[PDB]
Amino acid sequence: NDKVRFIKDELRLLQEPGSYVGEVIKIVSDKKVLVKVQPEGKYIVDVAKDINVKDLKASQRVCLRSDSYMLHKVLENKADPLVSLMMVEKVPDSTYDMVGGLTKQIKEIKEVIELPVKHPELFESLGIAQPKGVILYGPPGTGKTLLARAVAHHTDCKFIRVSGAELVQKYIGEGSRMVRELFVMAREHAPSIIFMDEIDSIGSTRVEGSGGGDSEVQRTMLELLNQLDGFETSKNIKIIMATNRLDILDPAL
Amino acid sequence: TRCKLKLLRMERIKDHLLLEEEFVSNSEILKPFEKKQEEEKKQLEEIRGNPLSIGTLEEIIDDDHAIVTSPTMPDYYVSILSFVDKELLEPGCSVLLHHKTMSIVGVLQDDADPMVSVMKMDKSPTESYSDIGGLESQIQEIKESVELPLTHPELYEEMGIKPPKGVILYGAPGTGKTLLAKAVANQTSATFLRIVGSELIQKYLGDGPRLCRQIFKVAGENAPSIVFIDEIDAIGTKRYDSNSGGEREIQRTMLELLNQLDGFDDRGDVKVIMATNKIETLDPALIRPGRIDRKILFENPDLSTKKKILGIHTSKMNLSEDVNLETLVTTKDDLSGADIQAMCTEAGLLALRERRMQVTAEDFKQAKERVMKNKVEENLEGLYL
Amino acid sequence: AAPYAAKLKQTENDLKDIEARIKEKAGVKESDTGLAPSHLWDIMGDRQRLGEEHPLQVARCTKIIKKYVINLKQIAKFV
Amino acid sequence: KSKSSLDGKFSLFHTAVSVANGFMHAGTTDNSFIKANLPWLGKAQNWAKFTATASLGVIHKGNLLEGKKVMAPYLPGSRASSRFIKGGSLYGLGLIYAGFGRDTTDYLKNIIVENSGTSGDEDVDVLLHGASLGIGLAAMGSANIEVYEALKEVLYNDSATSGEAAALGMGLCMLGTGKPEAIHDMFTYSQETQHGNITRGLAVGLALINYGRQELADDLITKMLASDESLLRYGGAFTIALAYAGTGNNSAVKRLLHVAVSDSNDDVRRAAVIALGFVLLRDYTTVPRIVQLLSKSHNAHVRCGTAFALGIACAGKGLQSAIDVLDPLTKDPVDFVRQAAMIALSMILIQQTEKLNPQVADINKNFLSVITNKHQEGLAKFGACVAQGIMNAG
Amino acid sequence: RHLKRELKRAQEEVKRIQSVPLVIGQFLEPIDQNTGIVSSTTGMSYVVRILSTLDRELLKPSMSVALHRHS
Amino acid sequence: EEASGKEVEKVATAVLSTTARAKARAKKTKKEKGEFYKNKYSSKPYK
Amino acid sequence: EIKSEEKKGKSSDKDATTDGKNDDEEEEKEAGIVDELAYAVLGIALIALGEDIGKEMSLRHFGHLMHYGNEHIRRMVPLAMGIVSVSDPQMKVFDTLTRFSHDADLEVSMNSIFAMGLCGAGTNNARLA
Amino acid sequence: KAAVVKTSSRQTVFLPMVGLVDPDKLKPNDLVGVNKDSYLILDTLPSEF
Ligand SMILES: Nc1ncnc2c1ncn2[C@@H]1O[C@H](COP(=O)(O)OP(=O)(O)NP(=O)(O)O)[C@@H](O)[C@H]1O
Ligand SMILES: Nc1ncnc2c1ncn2[C@@H]1O[C@H](COP(=O)(O)OP(=O)(O)NP(=O)(O)O)[C@@H](O)[C@H]1O
Ligand SMILES: [Mg+2]
Ligand SMILES: [Mg+2]
């Protein structure tokens, strides 16, 4: 008796066409919220009756109906490409003794990475403040990659490989500004090690040139690390870069 | 000390009282709507209803019609229907449309956008003046051009010469250019708008000039004013894709800024400060030379400059007071204040390796040698013949 | 000293409360224009609303042919 | 409550207040309600105004002598302002005079013969609808053949809405006689009529006339269930209930459950549950255990008739088991299933003291909150006003 | 026995919806085990019901997916 | 009381409860500072 | 004549609200200057919700809050205030406000001339205004 | 006989060649009118370059 109800009930749910997904930008004084419907433009559209405007906050991703666009339920988990990337990459199982030798580098790297996350206060007291990041370079085949992943196990953070330009992403909007948007997403999804691999061998002509919109998008990201200082003060976002050579890298770094 | 306490006691009788007053006053006996509201309300709903499509207002034609663009691609010759008067509207504003029939049912949005958020800064900057140590003379050049005419145009009138307008800050990383601009503005206590250039350029078509025009409008209203456009050098002659494009949208945004610079209204009472590497990164076009007037070439710190800048840094490193301020200056090689930042960081870096429990006189001295060594190593010996 | 030291801690909880209560002030009330002598406008507005002569799309002639070829801004062509 | 919350211009609301209140003041004359709710009263229109005059007769039940006197200005002759007044007074008279005196039946009998022509005039259709319910009530259990003949002439005229009233009116007058000639004519006519209201009326009348008719209704039940019309099957179901009343019969009960499972249409499934409550009226012990299954039914209609059947069975002394089945039903989303649970609940605990039973307390306070919500549909509040009205009526 | 026939018929109904015509989309990430978010071929982000007894082990890794067109 | 009588009663308390605390507190402080469900029917006779 | 009694009752009440703050911040401690400035703005809003009529009387005394108390800051905060009080009824708020605004002129008062003339140009709502 | 139109509605439609409109008159990259509901080649249009 109970089983047949469930089968029927599912069918009745599916009927509803569309159904969408926005993000509350702000709350307004007539008891409506300005939603950015994520593929579409902006719309100003009321809250559901059930939830009051006090419950909602700035930048809350929400679900939406499609027959009136009135809000449905708040999303339990933020919709962002970054989340999916973590899933795939998986929790680091690599450890220091996977790679033997190169002993100097192994000891050293614990100091640079492990401590600003775990004890930001201790790393500051003995030393001063915190890094702006770490750039890894050396012979390919050193297993620099294997070192970054090994530390990441012991640190116990979300090791999200973002390899390459995010012009590859084209899921919603242009991929250009998704580069820039990385800061925002890393903050929400902390603790995070952003492992920015990108050799910057997309053209030597624009490494040495003034030309290059790839260079511009790259640049706007670097500035966010020092304007917003979200990552610096409460360190839990390490900005780990890796390039094959120190000398083919963009000179704003 | 004592005075702080006073302020806390006053707050704990102020906020508690306030909360209770609100409840009684707004509603209960008095009533929150008191009849008049109820009337406006019934009318408003009719004219409205959800959803409501936010809009962008292109031009007003006095005849109760307007030309609007919505999210959707075609434009609309729409009627204004009641609410906001034509006067109280500003073209270039984001406006409220009723979705079924697109008519201007009001305004409340007022360029609801992150750009507006970043640009506005009504208070004066965090930097107070010549806290910064050295390049005194340099900073007392930027004050002659900017500050001095806003505080007193009298002197300029009496000479028979237009006040200078504009300065262009140019040169080199490490001299804390950006900082000097904030410093001069604070003294003036000019409403000091600030914006990043990267925001004004984007892939999407025609949004760029809207934003750019707006900067100029906001500034003129709130004159006396300073507009600090940071990372104008960003835009340059970067051209997304060298097959084609970057010669359409980018070009259009540059144009707008300049067309409003002198403007249809006289904004000589809007100074501009452009922080940039060089004007040769940009396609040169900065219009009216005497309208950007004096240009400021940053020299790097010299010997006397870096004493003062040093003094701040060494106070952070624990017990480095032991090593006389002067003799620290002497023993190292002449370097820029930036390289002091590198050196100060080197002291703490060495203290971390050592597990030096408290920073010492021995650390600060060791720090000099490793920092100086880094810079020489990095240099390439091509051999002076 | 100590009786007013612990007020610092207390005040901040109270400031928080004022911030959430902002939204409470603003209510469900209109903050939009539509009152005064423009409340006379809304009775008339209602009648004009039912009238259909607006919105109309903006198009433009690209060829006069002895009809007209319009080109719409969504890039649709019509005679 | 009625004036403050429930709006009088809206017709569905006004019916709910009129019915709840009619009962509140029933069994003694009261004009208190007219006076209190006077502005409210002027708002009325259409069928809200018919119910407004008929409300008066529910109130004025008993005090037989002064029953006619109060209704005096509203009768035809003395009223021709409004046809809803003219018609709803005759229904109204018949309420007071339900099962009482036959001096009243006589008067109404005259009015029927006058209008048994064209009911095509607009006033006449309304008038004659009330007259027809009216005279049936007045003549209850008389077995006056004169009445029965009069309401045949309305049927054959094929009056739009009065055809239904007439058909019902026959079965109320000739209550429990199982006169075969009456049975034959009704059953046959119901096929011819294509309009559903007239058809429903005759289906249900066939059941009424076979009250306590026992195993001599068996001829009828086979035809009605086998009839291909859903309408006759719906009335078929209540033939069994009324004949086989009181003593459970095992035959009767198997038949009812079998029909409910097998017969797909949704009104018809509803008719069997309500119907079971009659057969097992004095043996209502095992009844919740049966209808336990029937609550869970997807069908909204089956859940409704489930709520009512329980109502009907234990309408006397309160039984705690029924209250449990009825709690989920109140919170079931379908609106009318809500309305069913509320009505059903107050019947079970009729006039039990609140102090004596804590449950009585919680249940009233739920009806009042519903009306306070505007979020709860028109129907749901319709249910709530009426139901409270039962709890503390007269 | 009566409820067995309903059950059986109830599954048949769902098969029509499951059947062609269909449209391809790409399952993104979950928001919840039994409700997820997808992107269509048409760039539209739809929050959609995960019908009962379907793939889960692999569904959550960004993977290509079908969507009933009208639902 | 039914729904009508309740609505007045409830709003009526709420005004007074807020209004007392909004004034009483500030004045006062500175004034100074300066079952048998089963139980059938008792077997006792009653008239 | 009967009317006068009510009207008075109100108008003084409005004024006295602002006066007690003024007497505190100016006579007593400099700490309270900041606490009454912070309290004042939220107190206009309360009165605006409670009465349309109450708002107008309080607005005038509000610009006088500045001059009588002698706030720390004669630069930023008056200018900000005055922009809001163009929209509102009364412009006698401006006359009291200005005596505080004097400062070192042609900074504050460079803004002042620029604001007033623009808004008069803007909407000639009255010659009186 | 058959026609591939690429519409100005940004769609691509394979339509039965209307027999009234001659196979001769038609050619590749003729500009043509097309009925707005049901897509059929309604008429021919002076070409624009
Ligand atoms: N220390 C090591 N011991 C054993 N095998 C190693 C070691 N380092 C690297 N390898 C192997 O060599 C392969 C190539 O090295 P890779 O992992 O690409 O290194 P990398 O130095 O991070 N490179 P790149 O980022 O391209 O400059 C690995 O996939 C391992 O199989
Ligand atoms: N007179 C000065 N004012 C400010 N900072 C100075 C001064 N002289 C030297 N400095 C040093 O420069 C540091 C800050 O410079 P910085 O912010 O890196 O540069 P910029 O010239 O604005 N360049 P960019 O990195 O291209 O934005 C200070 O922390 C000092 O160590
Ligand atoms: Mg690698
Ligand atoms: Mg800088």
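All chain B residue numbers match Swiss-Prot; in order, they span 53-437.
Any Cβ shown, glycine's included, is placed from N, Cα and C.
What Swiss-Prot records for this protein:
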{"type": "BINDING", "residues": "B:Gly223, B:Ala224, B:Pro225, B:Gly226, B:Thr227, B:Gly228, B:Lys229, B:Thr230", "note": "ATP binding site"}
{"type": "MUTAGEN", "residues": "B:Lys229 to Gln", "note": "73% loss of ATPase activity"}
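Checking the recorded positions B:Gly223, B:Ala224, B:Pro225, B:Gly228, B:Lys229 against ligand 2 with a 6 Å cutoff on the Cβ atom leaves B:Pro225, B:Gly228, B:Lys229, in sequence order. Annotated ATP site B:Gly223, B:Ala224, B:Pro225, B:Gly226, B:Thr227, B:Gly228, B:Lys229, B:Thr230; additional same-chain residues within 8 Å of its Cβ mean position, judged by their own Cβ, are B:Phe350.
Non-local contacts of B:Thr227 (ATP binding site) by the CB criterion (under 8 A, 6+ apart in sequence, same chain) comprise B:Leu187, B:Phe350, B:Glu351, B:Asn352, B:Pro353, B:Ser388, B:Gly389, B:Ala390. Selection of the binding-site residues B:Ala224, B:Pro225, B:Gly226, B:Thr230 by a Cβ distance under 6 Å from ligand 4 yields, in sequence order, B:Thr230.
According to DSSP, B:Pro225 (ATP binding site) sits in a coil region rather than a helix or strand. It is B:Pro225, among the binding-site residues B:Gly223, B:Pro225, B:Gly226, B:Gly228, whose Cβ has the fewest other Cβ atoms within 10 Å in the structure shown. Within the same chain, residues at least 6 positions away in sequence whose Cβ sits under 8 Å from that of B:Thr230 (ATP binding site) are B:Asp282, B:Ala327. In this structure, the CA atom of B:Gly223 (ATP binding site) is 9 Å away from the CA atom of B:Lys229 (mutagenesis position).
Every protein chain shown contributes to the tally, and the Cβ of B:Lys229 (mutagenesis position) ends up with 21 other Cβ atoms within 10 Å. Other C-beta atoms found within 10 angstroms of the C-beta of B:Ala224 (ATP binding site) number 14, with every protein chain shown included.
DSSP assigns B:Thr230 (ATP binding site) to a helix.
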